[PDB]
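Contents: one structure, followed by commentary.
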Amino acid sequence: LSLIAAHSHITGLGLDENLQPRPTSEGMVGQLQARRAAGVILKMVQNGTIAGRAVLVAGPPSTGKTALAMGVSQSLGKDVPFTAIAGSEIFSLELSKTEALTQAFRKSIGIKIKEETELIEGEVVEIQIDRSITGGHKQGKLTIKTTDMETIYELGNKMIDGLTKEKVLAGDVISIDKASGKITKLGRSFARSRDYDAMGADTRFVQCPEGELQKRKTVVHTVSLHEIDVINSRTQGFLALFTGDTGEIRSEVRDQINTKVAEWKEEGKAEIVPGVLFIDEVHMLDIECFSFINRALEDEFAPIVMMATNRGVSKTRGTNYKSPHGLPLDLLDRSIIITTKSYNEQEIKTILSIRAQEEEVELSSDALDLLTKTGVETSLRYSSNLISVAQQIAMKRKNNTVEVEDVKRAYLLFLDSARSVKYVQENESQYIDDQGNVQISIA
Amino acid sequence: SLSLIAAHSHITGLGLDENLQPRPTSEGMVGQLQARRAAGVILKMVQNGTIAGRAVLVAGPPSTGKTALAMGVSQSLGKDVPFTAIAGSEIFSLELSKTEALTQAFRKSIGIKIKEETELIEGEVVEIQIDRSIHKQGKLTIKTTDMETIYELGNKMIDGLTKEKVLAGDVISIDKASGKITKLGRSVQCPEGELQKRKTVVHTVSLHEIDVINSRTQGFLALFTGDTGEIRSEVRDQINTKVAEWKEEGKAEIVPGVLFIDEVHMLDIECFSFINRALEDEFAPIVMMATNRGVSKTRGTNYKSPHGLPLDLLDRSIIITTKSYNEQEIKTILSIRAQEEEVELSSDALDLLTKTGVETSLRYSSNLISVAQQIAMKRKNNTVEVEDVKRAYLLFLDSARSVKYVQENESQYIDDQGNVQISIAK
Amino acid sequence: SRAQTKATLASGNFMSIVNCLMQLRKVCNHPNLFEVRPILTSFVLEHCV
Amino acid sequence: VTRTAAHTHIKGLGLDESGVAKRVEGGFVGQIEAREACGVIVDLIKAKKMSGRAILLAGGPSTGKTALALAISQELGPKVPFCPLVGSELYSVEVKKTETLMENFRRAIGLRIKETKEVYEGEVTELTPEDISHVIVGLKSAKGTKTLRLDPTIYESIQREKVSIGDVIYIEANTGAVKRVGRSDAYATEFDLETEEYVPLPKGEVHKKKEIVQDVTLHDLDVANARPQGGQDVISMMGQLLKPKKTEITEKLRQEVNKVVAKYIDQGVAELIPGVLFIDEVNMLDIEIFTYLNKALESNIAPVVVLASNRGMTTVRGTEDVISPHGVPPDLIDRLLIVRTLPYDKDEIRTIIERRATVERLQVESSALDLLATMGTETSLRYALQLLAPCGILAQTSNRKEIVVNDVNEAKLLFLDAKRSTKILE
Amino acid sequence: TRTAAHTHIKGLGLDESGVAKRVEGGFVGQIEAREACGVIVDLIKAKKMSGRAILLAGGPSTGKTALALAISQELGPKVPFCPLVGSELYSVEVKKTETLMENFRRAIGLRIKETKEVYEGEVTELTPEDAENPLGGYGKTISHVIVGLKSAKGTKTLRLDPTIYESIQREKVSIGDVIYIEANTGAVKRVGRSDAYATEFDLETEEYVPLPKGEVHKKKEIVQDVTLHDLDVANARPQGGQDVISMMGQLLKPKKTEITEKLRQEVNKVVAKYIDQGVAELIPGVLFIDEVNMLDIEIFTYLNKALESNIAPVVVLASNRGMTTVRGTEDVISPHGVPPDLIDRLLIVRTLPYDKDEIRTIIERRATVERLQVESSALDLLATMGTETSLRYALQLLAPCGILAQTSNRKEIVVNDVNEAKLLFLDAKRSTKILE
Ligand SMILES: Nc1ncnc2c1ncn2[C@@H]1O[C@H](COP(=O)(O)OP(=O)(O)O)[C@@H](O)[C@H]1O
Ligand SMILES: Nc1ncnc2c1ncn2[C@@H]1O[C@H](COP(=O)(O)OP(=O)(O)O)[C@@H](O)[C@H]1O
Ligand SMILES: Nc1ncnc2c1ncn2[C@@H]1O[C@H](COP(=O)(O)OP(=O)(O)O)[C@@H](O)[C@H]1O
Ligand SMILES: Nc1ncnc2c1ncn2[C@@H]1O[C@H](COP(=O)(O)OP(=O)(O)O)[C@@H](O)[C@H]1O
Ligand SMILES: [Mg+2]
Ligand SMILES: [Mg+2]
Ligand SMILES: [Mg+2]
Ligand SMILES: [Mg+2]
């Protein structure tokens, strides 16, 4: 379940075997130095040895830094946790800011435990269940077949109860798990003898299973560290895993959990898969948060943190002095900064073509040039938004291609920041100013 | 109450004579003659109990024994009398209003002694017959030092002894009224007289404790958990009127105590406004206040104040001022501190420590004594020599030397504007 | 570490050393032989305050 | 194979028996005077005599304060409690900052006790109720058989655990916990297909008794005495799901816990292990936290708290006109001993880089290592430290093991420093 | 007995015609203020007007709290009087407006009388009977129960409903137990075992109680004073219910909640109905707000709105500052720290400072009530000290002088004792000078 989002066009970093960024691949365009740095960080993360490094992504708005993070996440792929949060999420009311940050960090450490399970899988030949009226004793036995073997089993009380709950019928194909005891109906073998109800709802036949009737299979349990913390924090913590409201979990629990996980790793019971945490608009964070971040990176079970910021020199929140990137020098000294540059014209034109391809919008060459010129003049995001509006205008025109006139109409109807600013400056009397004065009447 | 060695453990009293004239060095307290005199006058006023709602301020330079004086007063007052010492930063809570916290603090220092006479049998034990319905027939025998006699039980006593599963040949205490049964070890010990004794037990509680006890269905848990919540004012009024009635009846006596706020400079103007009225009412204890800052802006206000307190409170208080210690007083206080910490200093070492404490701070030398003792322990020496004190001085810094070090290299530290020179080069 | 073990070793009673070796081998083979892993549970206070 | 962090190479202080520190031991380079002071402090802590002692590690950034703290923690050993903190952690939302600070204080004081565990483990043979009524259950073990009478709470646990006759059960007498360990092996062939898990009949006698040693803290006891924490009864479930948030533990509960611990020590069943509390970013603490920390340092039962700060002549948070040596008000400064930590020259930076490379399993050419050291001298040591991993990644991409100069230059061109970014912004 | 700051104040000290004697009821001076307080006390005793407000305005240590407590004493224990301070309004559980509303209603007392009939005594017989026909009822078919009670004046045989029998079974009552039955509600209470059967068993845990005095069936008329806030609390947090949910709610802390206006409306309706029948009467009391300067602007505005209610006590205010900015506002300088709109609703009672003679008389009275004897010369020294620095300083300095005199085993305080007390304890001006 997904829709075409602002970063839906990028499927990775698009790098070669020698970490040399391809000029355009996997959706990403240009930004070669930053993509190379991202690839180096990617290899460091995939190695899994370096812990608690902090990396900062800096540069002007719209220069793809959040796209760079999305590409990094796509390169990580599944089975490696990636927690993307914003600075605005940290300031909560039910948790201390350091508690919220701790919960965020522990969401970024993944534990994989592999287990081997014995599985029975069959076609049902017949099932029998002898239960005494006004009595609790029940007797049953099951016959279950495979293409190469058939066997009978005599059923215990719990197995009888489970099979009765599942309403197994002989024309079912089903698997039996000897440990869990759950029964899953895989499909149907033949028809229901044409009873006068449920006539043709079983047409989707399934093939008989083949091989040993009782076969061993492996199951992998992927769980984050934060989930384990919530599970072991209190008795009601499992409900809190979905409801929230976990409370401010005691630190001693965290210390014991860290020791236990360290023992599990050294024992080979569990495999730890650290991931990457991405913070958006970090400058929103408080100096108390950055103070906690300084120590939090030093921990051995910490992920690798990447921070997006663009405000340049600005007053750090909680203090009365400006700081080089909105962040204190305490955090700035311990972090490696990767930079992003403004885009050339050709990079913008190819980004626009890629976005139109992703949105399934067919742009004519002259229309593509006009849209690129508009994007170069004002902003890449503005032209990106204009693409879909032009497509809708073309559809309204009953044409299968987007022409230049559609783009012109979209420009005329919908404004950019500069045009709105100019129209405001010309007509300041029609809007409410900071001093609370405005003319509502026209005479 | 087993605990390690603190910085005030030596203070075993206020060191007063019969004529309230303090001796030069007694009960841990050196000098501070007028301060100790005033503290003793306050102590006698508290013991008399005829004066309520008096606030005393302790004044003069920081590190001049204001807390040491208050501790001396608390210890000289002894037990069986409340003495609450709370920091001003404990008042501000997210679950209790500041006014509610101050009210609880005032009431916690007023104690009420209520006598309960209970009939309890204390005896060494002899064999017990319990029988089924013939509701239940049972007999027990108790031995003491001079009697051995059979009691015939009833239904509830039989039920209680079955629940307790009391053995024989051991020692058991049973209360006739309450019905509680307390087990004791085998006879080291032995019953000492009559089987059934009439001894009263005295219970010491405060007004706050009574308020919490009547506050809820099971409010007595709040006396430990601390989640009392804002108690209704009618509940407190009921407690007040019932305590007045009990005192009139003569079945309970009131023991007024002392409330100590160690850091009054943290309460805001609202707290002072409430405190002004809390002193006036009856059942108000005596409040001891300590402040070190001369003239500052009161928290919650935008103007300075003569002691950090509004003049309305200053009109209601009497101020005790402390002189700074001289070199001789410093020397003898360091001698007492070293004796308490089990450190054998030399004479020249003691003189050097005295001069060091006079130059920088008494606390600094007091903390340096243990460091010097540990340094000497590394050299396998019993007596602390001069070189140990010099090494302790060199390795651990005082405030002024650290300030000088920071001042001369302010570039490598973070300044108020957030600038720092991390680069060792250039 | 156990001082009595050291003393036993010092004794030089060939039997005693053989037994010690046997205990070592048992410990190495599976800890359950030497001491079952104790099932950890909370400390119990005799009575609340 | 293994993961690496900021302080993976820090194994200890490397101090000799006499206390003097070699130039290079325990992974430390230089800072000999601070190491000697820290060793003296370690001796002071190990004495287990004083309480509430506080020291301040004052120095610039990237100078070795956290490294010293972690080295002290390692050298003391896992037996003692060492609790690192940032001041930001104290600013809780559920309870006041005082409650969090006091909880951290008592969490840093350790208690080691001896407890006897009574264990029963059996397969079940009879289930009879004494009629909520006591239950009668028979149990066998490889050495024999026994029948037990269990309290109604245990009966509820067994009923809610879906125990059948012929199930194997584990009962811990101290907690009254019933765990179904599985189905007996003797019934393995009872069916062909059931969800049963078969376990073998327990070895030995039904009743076993063993003596363990378990480590607890004062905070753990406080939590135990404050709220229900375990149990398999619905009563326990309701008791623990009620009042879920933290509460302001009262001074009375702490006093009672102290009295209990003193009784345990006197009986010899418990021993005390005073530990260390470390607070970092102390400048984050507001004036209220410092004001209460003044009170806690005078407490008779407190750990050896160490403070790290790296700001000079900065205003105290909360206050508007208090200029202090390190953001610490003069009241707390007099309670502290200041340990100065000094910056690093070029040679020590080079040695540190070499050791870090050796620890992280990297191979560095002498010229490349010289270039990295001189560029760290130019900008910052930590900059060189974090560049090591990208350099190692770059070397692997070239199918080359040892790091060469080209990788270092490429890494510098790819990743920039804070000063370079600030220049770019300008 | 303990001696508070306002212990010596025994009354307003007024004549039948309203004139106040120069020295009566512990008061010294303040003739005009005392007369105004007498008029206000008459207005309160009239019990006709609602929402009237007056303000006791004067400097620190002038007698605002003294006048408030004198008014409380003069009104008597049958008139509500809720003391308060301005800082207590800032709650953390509910808005300050709700706390002001709650306290404001506390000062409207209601006196409700109820006649109750109770059956009490020692049980002698208990013979449950079934219905005359088995078809008469369902299941057990238990009919009335007959109980015999014994009192100091005789015995009576009662016929009880099966519900009362169920209550008896619930309370676990046996023969000889002293019981207590309320015909008003059908509630049975088990007082205990009779003292007659105290020595039946030589070891038994039973609360033996004496045989009830008077008749077995005594009818009494009960009169109690209950506040409107009490009814509001009873409706908001009822104590009824014996379910597990009820017990779990009982264990919860009684946090204040914003009681809706609808509940007050219903309470007002029911109280009006019962007063209409004549059973109960309404007694508007007095609400005292000390240090009105500390209130926020929102609290002042809600005070403005509260005075427009139909039921409202006479709020008396104290302020010791003038031309002071109102808290919660940046620019509004106001006469007494009270917003100008609220001042327009107030009546200011000006209180004037004292001279040397009044201070001398006050010191005399304070020393008398303190069980301390003071010499005339030492008393003149104390009066000069008080007029030099402050009266309250001397009034508090009486006690250390007495303690010092006792330490010298002297019956009366001497001038040397006053000098030594001066040396031991300083004042605000002297402390400020010594700190400079
Ligand atoms: N180098 C790039 N390659 C492909 N798409 C890009 C690139 N840079 C930016 N974009 C796209 O342009 C839009 C704006 O980039 P964005 O990441 O929002 O910039 P910023 O992170 O500075 O806000 C997004 O849709 C993003 O995917
Ligand atoms: N007169 C005295 N005799 C002995 N020790 C003293 C005396 N005055 C102060 N001290 C000790 O010196 C230290 C500082 O006293 P303290 O009460 O903390 O100062 P302040 O309250 O002014 O901050 C404490 O260890 C205290 O025990
Ligand atoms: N003397 C040293 N020897 C070896 N490594 C060091 C030394 N000082 C610092 N480091 C390394 O550099 C990091 C920075 O030290 P740190 O203690 O964080 O400085 P500070 O706490 O003063 O800001 C440490 O985490 C450690 O990995
Ligand atoms: N008219 C009076 N006659 C006798 N004593 C008085 C009189 N007025 C005030 N006092 C005494 O002096 C004190 C000052 O009055 P008080 O109300 O406390 O002043 P404030 O205005 O500060 O509240 C009172 O507590 C009382 O003990
Ligand atoms: Mg972005
Ligand atoms: Mg002090
Ligand atoms: Mg650091
Ligand atoms: Mg007053």
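Chain B residue numbers are taken from Swiss-Prot; in order, the displayed residues are 16-149, 153-205, 222-460.
Recorded method is electron microscopy, 4.4 Å.
Heads up, the Cβ atoms here are built off N, Cα and C, so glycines get one too.
Copied from Swiss-Prot, the annotated features are:
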| type | residues | note |
| --- | --- | --- |
| BINDING | B:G75, B:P76, B:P77, B:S78, B:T79, B:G80, B:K81, B:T82 | ATP binding site |
| MUTAGEN | B:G80 to A | Growth defect at 37 degrees Celsius |
| MUTAGEN | B:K81 to A | Defect in snoRNA accumulation. Growth defect at 37 degrees Celsius |
| MUTAGEN | B:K81 to R | Growth defect at 37 degrees Celsius |
Surrounding CB atoms that lie within 10 Å of the CB of B:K81 (mutagenesis position), all protein chains: 24
Sequence-ordered recorded positions from B:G75, B:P77, B:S78, B:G80, B:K81 with Cβ under 6 Å of an atom of ligand 2: B:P77, B:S78, B:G80, B:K81
The one of B:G75, B:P76, B:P77, B:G80 whose CB sees the fewest other CB atoms within 10 Å, among these recorded positions: B:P76
Distant-in-sequence Cβ neighbours of B:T82 (ATP binding site), under 8 Å, six or more positions away: B:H23, B:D296, B:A324
Entry from the binding-site residues list B:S78, B:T79 having the most other CB atoms no farther than 10 A: B:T79
Recorded positions near ligand 5 among B:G75, B:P76, B:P77, B:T79, B:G80, B:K81 (Cβ under 6 Å): none
Entries of B:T79, B:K81, B:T82 (recorded positions) sitting next to ligand 6, with Cβ under 6 Å as the cut-off: B:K81, B:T82
Between B:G75 (ATP binding site) and B:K81 (mutagenesis position): CA-CA distance (Å): 8
Recorded positions in contact range of chain D, given that the Cβ distance is under 8 Å, out of B:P76, B:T79, B:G80, B:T82: B:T82
Sorted by sequence, non-B:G75, B:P76, B:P77, B:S78, B:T79, B:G80, B:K81, B:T82 residues with Cβ within 8 Å of centre, ATP: B:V73, B:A83, B:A324, B:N326, B:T356
Listed recorded positions with Cβ under 6 Å from ligand 1, out of B:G75, B:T79, B:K81: none
